[PDB]
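K.L.:
Just passing along the structure, written as structure tokens.
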Amino acid sequence: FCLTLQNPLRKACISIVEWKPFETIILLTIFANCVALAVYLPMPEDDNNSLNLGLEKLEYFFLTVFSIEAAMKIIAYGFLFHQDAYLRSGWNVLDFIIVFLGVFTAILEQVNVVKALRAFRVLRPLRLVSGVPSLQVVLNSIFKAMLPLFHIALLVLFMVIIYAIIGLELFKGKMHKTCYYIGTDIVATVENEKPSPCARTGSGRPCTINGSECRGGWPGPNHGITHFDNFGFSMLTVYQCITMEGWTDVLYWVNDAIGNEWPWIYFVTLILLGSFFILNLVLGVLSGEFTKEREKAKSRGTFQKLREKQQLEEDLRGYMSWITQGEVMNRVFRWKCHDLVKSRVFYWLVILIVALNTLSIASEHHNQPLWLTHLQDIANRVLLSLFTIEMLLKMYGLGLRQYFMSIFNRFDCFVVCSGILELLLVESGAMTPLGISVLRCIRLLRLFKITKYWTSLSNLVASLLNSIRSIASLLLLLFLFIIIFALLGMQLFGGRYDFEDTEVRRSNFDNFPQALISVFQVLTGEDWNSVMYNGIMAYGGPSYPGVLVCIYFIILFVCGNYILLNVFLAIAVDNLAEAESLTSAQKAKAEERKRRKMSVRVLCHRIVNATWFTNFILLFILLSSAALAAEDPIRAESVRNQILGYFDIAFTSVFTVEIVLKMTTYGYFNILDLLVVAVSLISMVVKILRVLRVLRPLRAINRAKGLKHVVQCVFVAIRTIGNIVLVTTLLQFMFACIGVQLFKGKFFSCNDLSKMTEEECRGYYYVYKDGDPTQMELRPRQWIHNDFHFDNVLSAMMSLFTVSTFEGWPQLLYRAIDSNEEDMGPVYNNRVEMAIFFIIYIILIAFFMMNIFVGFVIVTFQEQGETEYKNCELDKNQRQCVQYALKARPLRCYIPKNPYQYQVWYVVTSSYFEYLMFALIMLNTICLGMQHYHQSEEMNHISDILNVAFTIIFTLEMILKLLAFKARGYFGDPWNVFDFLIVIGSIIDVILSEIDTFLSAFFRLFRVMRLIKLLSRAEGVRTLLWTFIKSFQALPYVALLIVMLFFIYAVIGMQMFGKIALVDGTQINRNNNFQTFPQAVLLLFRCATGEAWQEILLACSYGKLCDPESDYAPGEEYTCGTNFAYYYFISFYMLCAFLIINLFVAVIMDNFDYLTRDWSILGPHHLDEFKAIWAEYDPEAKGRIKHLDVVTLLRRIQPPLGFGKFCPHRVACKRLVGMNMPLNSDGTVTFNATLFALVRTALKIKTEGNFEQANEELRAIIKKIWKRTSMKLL
Amino acid sequence: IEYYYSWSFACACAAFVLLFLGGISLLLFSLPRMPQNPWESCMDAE
Amino acid sequence: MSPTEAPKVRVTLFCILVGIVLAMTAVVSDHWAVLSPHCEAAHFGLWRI
Ligand SMILES: COc1ccc([C@@H]2Sc3ccccc3N(CCN(C)C)C(=O)[C@@H]2OC(C)=O)cc1
Ligand SMILES: [Ca+2]
Ligand SMILES: [Ca+2]
């Protein structure tokens, strides 16, 4: 704010004017500009209205102000080295780039007296954030957590590439055939089927439309967006499957192409690998990054601020009662109402009239009886009095000064007043036609009074409200991020959905309210592919300019779901840490209070004691189960179902013998193993006993010692968690009861949308196919009720659960926005303000209230990592680090002899060779991405040549890498074992290809799998893959509950839902079904990812028609399915979600050391580089090296462990000697304590004398003896 | 005109099912282990 | 020793030695195509048909 190369003030006075409101008169100016973009209404094909013609003048006015002021800051400074300076701060580079490109589009639009340069105009709400420096530390809290997620993002990119070149080579050009009406170009479907690929005499679906034939002139399955037949459309359709919206459409379109049995392994392996497993790494690095910063907020000063001011507040509220209870004390009558209140008579009988108010509210429903209408005005008039009695008792009988001091009594006086507001307003004839129900929505506040009865989360609800200058500083910056993308898509896509189809694309970008709703839907992830397909068909199509629209919705979905993880996860982590530590400090505050006031048989055991017997039971449990697996649902008479039915009596020989044998030696888990055979013997209603036969696996978690341990750790984690799960189900219940006041009776609708009520919705009507007004067909019209609706509290909670998950919530948003009146069909964009119900519900539940479940688990499983306390001399890192130095073992590197052979060896392992082969692999990928569909023949041959040309080269790196290591050393390094595997199968790719032309697809995949050798160099990524793959193998039991839970739910599902017929057009079709056990498991997987599971649920509920290969008494075709489907599917979604974030959190808490490593100080990545240079002197292990080597060995080490960047004549001549070391012979010094000695200089500096007490901390902190302390003490 | 098998298909599509599955198991049983701990390395002495 | 003396590697290797002949069954058996016109049945293999 000075010059140094300054110009006199005459022109420098300007600097004075810049004082306090000068910044805020132009910060007020820009909020007027943001409204000036939000009322611009985009209109198609160069059309306008009056208000956009008076706004373009306004743009000119706005531009000038920015320019005048962005000229009066470079000359409020001065010269060229003073506008050099203003620019210097990067916040004023954006402020110049906007307003210079601002006047550029006032010029070029006035020369042609363009519209893609009218979209830099949307960047001006960022100029708003440079003005408030309070938010510049908030963006820099989001950008600062992105440099750790670097090595994850690079790993997603070598999987979106790998599955693209796999999916190119297999799936290219297959999906170009559809059923067509004979001799037309009209594609044939059923009413509710989207058009799919078919095959002629293959394994695909044969066309079965009647008068339909299968031909190949078809462009693709979503107009040609999602196919696999060049590298850009293979990479766009794989990226779609990773985000898990509509991966089961790509899977089922391949099953109607090439066939049914092989392509499932592509989509399932991919989904798990790039979705359920990347999302494990993202929630580990991010979880560890938010924990290493709370330690650096512990270590600056910030702990006392939420402790002192907390305890300065509760001592302030307590010191107020020591005066104000003596401001009052005036009869016996004013005292006996004080003994009344604090007694348990009152706190257990005011909870009686809260429960009368819930039951009054939770009995509203549509078409309710006239008595229960009349009852609820009596019970409102009563419960308004009983709240008013206990307020007038409270405002006088204990004084109005204690009353106002409370946080919760402030609510009560309002509720009594706002309840008596209604009985004065509605008893007037001043009914106010909408406010007669708004004040019915008001009295819904009375059930928020029950929140006071928790008193278990009021260390979190307290800790919440301490952070609401910080909660809201993030929910603003998310809310600013939408308003750029809300308004960018009003440019690109406003108007522009001017299709001539008769279908509705309601998630469009026409207004500002609508654009905002659309942007949000793509952030919840739900159905964003439809919003993207419309943006590609809004431009040309699947062409070269039209498809770069697709990178709007990639920057939108990636970088917008990145902000969601930096807010909800962080809030739940930082806010949860305080709500726990303060409760754990109310531990130590309270137990220090309570101590002040106090102060033949014998053969049989051997027979079932032997290991073989225990294992003999297990392969009869692993076989008893897998006969339920292969059982036929549809036929109770099959030759298979008989020959598997004999195993019901063939396995209950052995499980009958053992239970008699068990009860000789003896006489909880034990009774179930009797109970399994009990059902298995009585089954030798008949149907309902087969269901209880499913528990044959559950008698296998009595046998394993490991399987008992996991199910007990899960039941621990419900007794903890089951405080949050109950509060949500209270808050779920409130929003359910608003929805019955808004949307009750309103979700009826006729069949054609012209008939508004039920009396008119009779008779028949026309439908027009493809909107041709010549191709019409009768249908009867019928008044259909919606499926998921809000009509009582029970169905309103059914609907809310689905929205909370994120499935099918836009079809409830539009059924609500279009909602008209009481018993009447819809009206287009009637209530566009009722998008706030479904957004406030989602922001509360599905992004926040749920974020406390994971945050809670992550935090309270660092308490299982903190009920074990090891307060020795050594810090855990030191101790963990120390553990390294004891338990090591050197490597083998097999440096050769025979200097012919050596002459290869140095040339191979040099980095100008590692660059050479890691360029040829990079070139070999580009040749595989060149392949495409309807390519020419001059590519067909140079495809096949380079298939031979590369294969010879990676052969010739393998003959050389045999010569240098002489075989024994080549098969020691397991990348070379994989490299041997690739070289062979690549040769068989050549030979098997040519011998057909000289006279299968699997060996084409050894051309793509050679890319995985990139992992042999990325030490930052190969460590990250190793550390998370180490710990899926280390927890093989939690991943066997999820295996077991899919097994049980499939077999019950095959049982009840197995006879639903495969009509096509519904959700039980030839791709989705419970008619085998692989079909069922696959179906369960669809629901665990949440594809259309609520739309599956409706498709298997009693009404559905049975297949004819079943049997039934005829006249009962429409009888199968059952209303057990609601219990089946809602229970499955809640158990699987619990058992997955179980397995997610357990993997984080093994890598809790890596994830929070703090790379600066000392780690094993330094300690790896010891054994690297230790390999340089011992080729094979053999213990020791010479003493002269340790002179030269030590300069090879980085100064965070070794010696500095100085010339080592001063320290190393001393530190090698003056620091103690084990003294072996003249040419011997051991491996392990050499490593122990050099970390001891870095960490744990101990003086002379502690050579045995440092073996005392190395023998009490230590475990098993490991008697090598003789070579590790001194 | 059908296709049917009671000998060769179920032996050769057992021999495939044998040899593909045993060699992979033989492969996993001579590669060392996932190192589980920051000092171990595949290919470490003995 | 420890990769080659273990019971998991010697159970495995003998199970390799079983199915080495099961292909050699199929290499001289000709049985896994049964034609049925109805007589004109055929029995196809790898050499003999
Ligand atoms: C059944 O399979 C699931 C999937 C997701 C979850 C929870 S909550 C949730 C609920 C509904 C839809 C998505 C979610 N998401 C999706 C948001 N993320 C992309 C940001 C999660 O990430 C949560 O998982 C975690 C560890 O974050 C739990 C079980
Ligand atoms: Ca979804
Ligand atoms: Ca979905």
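Heads up, residue numbers simply count up from 1 along the chain you see.
Any Cβ shown, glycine's included, is placed from N, Cα and C.
So Swiss-Prot lists the following for this protein:
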type	residues	note
BINDING	A:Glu245, A:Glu526, A:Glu807	Ca(2+) binding site
MUTAGEN	A:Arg879 to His (Swiss-Prot position 1086)	Shifts the threshold potential to more negative values and lowers the concentration threshold for channel activation by caffeine
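Each of the listed features needs to be described in terms of its position in the shown structure.
P.N.:
According to DSSP, A:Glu245 (Ca(2+) binding site) is assigned to coil rather than to any helix or strand. Taking the Cβ of A:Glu245 (Ca(2+) binding site) as reference, residues of its chain lying under 8 Å away and at least six apart in sequence are, in sequence order, A:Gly525, A:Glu526, A:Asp527, A:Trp528, A:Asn529.
Close to A:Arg879 (mutagenesis position) in the fold, though at least 6 residues off in sequence, lie A:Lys870, A:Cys872, A:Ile1261, each with a CB less than 8 Å from its CB.
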K.L.:
Using an 8 Å cut-off from the Cβ centroid of A:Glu245, A:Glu526, A:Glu807, can you name the remaining same-chain residues around the Ca(2+) site, in sequence order?
P.N.:
A:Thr524, A:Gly525, A:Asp527, A:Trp528, A:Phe806, A:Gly808, A:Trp809, A:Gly1090, A:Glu1091
K.L.:
Measure from the Cβ of A:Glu807 (Ca(2+) binding site) and count the other Cβ atoms within 10 Å, all protein chains considered.
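P.N.:
Result for A:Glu807 (Ca(2+) binding site): 21 other Cβ atoms within 10 Å.
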K.L.:
Going by DSSP, give the three-state secondary structure for A:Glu807 (Ca(2+) binding site).
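P.N.:
Reduced to three states, the DSSP call for A:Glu807 (Ca(2+) binding site) is coil.
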K.L.:
Which recorded positions out of A:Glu526, A:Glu807, A:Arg879 lie by ligand 3, going by a Cβ under 6 Å?
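P.N.:
Listed by sequence, the hits are A:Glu526, A:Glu807.
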K.L.:
Identify which of the following recorded positions, namely A:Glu245, A:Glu526, A:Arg879, place a Cβ less than 6 Å away from any atom of ligand 2, and list them by sequence position.
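P.N.:
Cβ under 6 Å from ligand 2: A:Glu245, A:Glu526.
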